[PDB]
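**Student:** Encoded as structure tokens, here's the structure I'll be asking about.
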Amino acid sequence: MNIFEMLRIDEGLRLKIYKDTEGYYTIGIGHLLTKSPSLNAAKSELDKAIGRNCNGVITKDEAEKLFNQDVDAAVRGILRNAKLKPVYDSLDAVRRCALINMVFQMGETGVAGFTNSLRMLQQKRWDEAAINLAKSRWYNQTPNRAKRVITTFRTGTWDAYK
Ligand SMILES: [Cl-]
Ligand SMILES: [Cl-]
């Protein structure tokens, strides 16, 4: 299993504009378009993004190309963040996937906010971190996806995804 197959399971694929769990305008593999209420402000973002007139609908390829971009962006933002970088560096290969997962979903600023959890992950206190991570809006809103991610950090295996 790898980072792409993991996110594809957590986010799903959709070829038509839709609203995310928070109510935002999204498309493809969890690509957020706009936090704006307007379907028009969404269609326009979408055309800029693809380089064509989409009229709210894209192909598989287009969907995957956006996904490639977003994963890369997520990885580079982690390596550029003074708070994230060190954590990532301290982690093994699986766990590293788990942090990329939170970052793709919640943004760098967001995860950079889990000060305590970050500190415990760095210290390799797995069980403690799993417990602290659950005390968050994140976990309360998307509990099953949170659980999957959290098990990945606790265990270091891909069990929750198999
Ligand atoms: Cl809480
Ligand atoms: Cl969920």
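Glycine too: its Cβ is placed from the backbone N, Cα and C atoms.
Looking at Swiss-Prot, you'll find the mutagenesis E11 to Q noted as follows: Complete loss of activity. Quoting Swiss-Prot on the mutagenesis of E11 to A, F, H, M or N: Complete loss of enzymatic activity. According to Swiss-Prot, the mutagenesis experiment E11 to N carries this note: Loss of 84% of enzymatic activity. Per Swiss-Prot, active site, proton donor/acceptor is recorded for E11, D20. Mutagenesis annotation in Swiss-Prot: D20 to C, described as Nearly no effet on specific enzymatic activity; the structure shown retains the original residue. Listed in Swiss-Prot is the mutagenesis experiment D20 to A, N, S or T, annotated as follows: Complete loss of enzymatic activity. In Swiss-Prot, a published mutagenesis experiment is listed as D20 to E or Q, annotated Loss of 99% of enzymatic activity. Here the residue is the original one, while Swiss-Prot reports the published mutagenesis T26 to H with the comment Facilitates transglycosylation more effectively than hydrolysis; covalently bound substrate. Looking at Swiss-Prot, you'll find the mutagenesis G30 to A noted as follows: Almost complete loss of enzymatic activity. Residues annotated as substrate binding site in Swiss-Prot: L32, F104, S117, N132. Experimental mutagenesis at this site is recorded by Swiss-Prot as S117 to I, annotated: 500-fold decrease in enzymatic activity. The mutagenesis experiment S117 to F is recorded by Swiss-Prot, whose note states: 10-fold decrease in enzymatic activity. Here the residue is the original one, while Swiss-Prot reports the published mutagenesis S117 to V with the comment 50-fold decrease in enzymatic activity. One mutagenesis experiment catalogued in Swiss-Prot, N132 to M or F, is accompanied by this note: 2-fold decrease in enzymatic activity.
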**Student:** Using a 10 Å cut-off between Cα atoms, which of these recorded positions sit near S117 (mutagenesis position): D20, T26, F104, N132?
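**Tutor:** Within 10 Å Cα-Cα: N132.
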**Student:** List the same-chain residues at least 6 positions away in sequence whose Cβ sits under 8 Å from the Cβ of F104 (substrate binding site), in sequence order, or say none.
**Tutor:** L7, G30, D70, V71, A74
**Student:** Could you tally the C-beta atoms, other than its own, that fall within 10 angstroms of the C-beta of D20 (mutagenesis position)?
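**Tutor:** Around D20 (mutagenesis position), other Cβ atoms within 10 Å: 16.
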**Student:** Select one residue from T26, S117, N132: among these mutagenesis positions, choose the one with the most other Cβ atoms within 10 Å of its Cβ.
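**Tutor:** Max Cβ neighbours within 10 Å, all protein chains included: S117.
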**Student:** Taking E11, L32 as the recorded positions to compare, which has the smallest set of other Cβ atoms within 10 Å?
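**Tutor:** Taking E11, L32 as the recorded positions, the minimal 10 Å Cβ count falls on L32.
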**Student:** Does DSSP put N132 (mutagenesis position) in a helix, in a strand, or in coil?
**Tutor:** helix
**Student:** Given the recorded positions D20, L32, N132, which lie close to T26 (mutagenesis position), meaning Cα to Cα within 10 A?
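**Tutor:** Cα within 10 Å of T26 (mutagenesis position): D20, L32.
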